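Asks: Starting off with a structure, shown below.
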Amino acid sequence: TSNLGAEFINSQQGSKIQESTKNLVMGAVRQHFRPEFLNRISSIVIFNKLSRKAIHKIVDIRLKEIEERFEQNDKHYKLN
Amino acid sequence: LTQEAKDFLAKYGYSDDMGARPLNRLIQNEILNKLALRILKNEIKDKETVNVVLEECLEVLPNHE
């Protein structure tokens, strides 16, 4: 993993990964990460920004797992 | 591979600082992973081809051929 791309993620230019922008990131990664490694690696993968649309699914996912992980159901929520 | 698949790999990947390994990675990432999926989906039961689609893609034997 790496957050080098955070310098570009924070451009906030769309939730999608942008062309050129992502390349500036990968370029910089090579500059700050031996390309020799990256010349063997299956691929560099870039994450989508978590737009509110993403959040609208994530929150439910996380609240559900978070609750499920709370020991035993002696209480828990109805979650309205 | 014809001239074209070979050219797609060369043209898409031939940076002068790359090493041949990225071409090899490219084909694995470009086609072979697609093949793996085609196999898993039974799009490829036996045999296989090469086809060039401009960008690139991989043909199937959709009848589980």
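Note that chain B carries Swiss-Prot numbering, so the residues on display, from first to last, are 806-859, 874-884.
Per the header of the entry, the method used was electron microscopy, 7.7 Å.
Backbone N, Cα and C define each Cβ position, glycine as well.
Quoted from Swiss-Prot, the note on mutagenesis experiment B:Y819 to W is: Site-specific fluorescent probe in an otherwise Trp-less HSP104. Fluorescence of this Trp changes in response to ATP and ADP binding at NBD2. Has no effect on ATP hydrolysis or protein stability. Under its mutagenesis entries, Swiss-Prot includes B:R826 to M with the note: Reduces ATP and ADP binding at NBD2 6-fold, but does not affect ATP hydrolysis at NBD2. Reduces catalytic rate at NBD1.
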Asks: How many whole Å apart are the CA atoms of B:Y819 (mutagenesis position) and B:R826 (mutagenesis position)?
Replies: 11
Asks: Just to be sure I understand the packing, how many Cβ atoms besides its own are within 10 Å of the Cβ of B:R826 (mutagenesis position)?
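Replies: Cβ-Cβ neighbours of B:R826 (mutagenesis position) within 10 Å number 12.
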Asks: Determine the Cβ neighbour count for B:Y819 (mutagenesis position): the number of other Cβ atoms within 10 Å of its Cβ.
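Replies: There are 13 of them.
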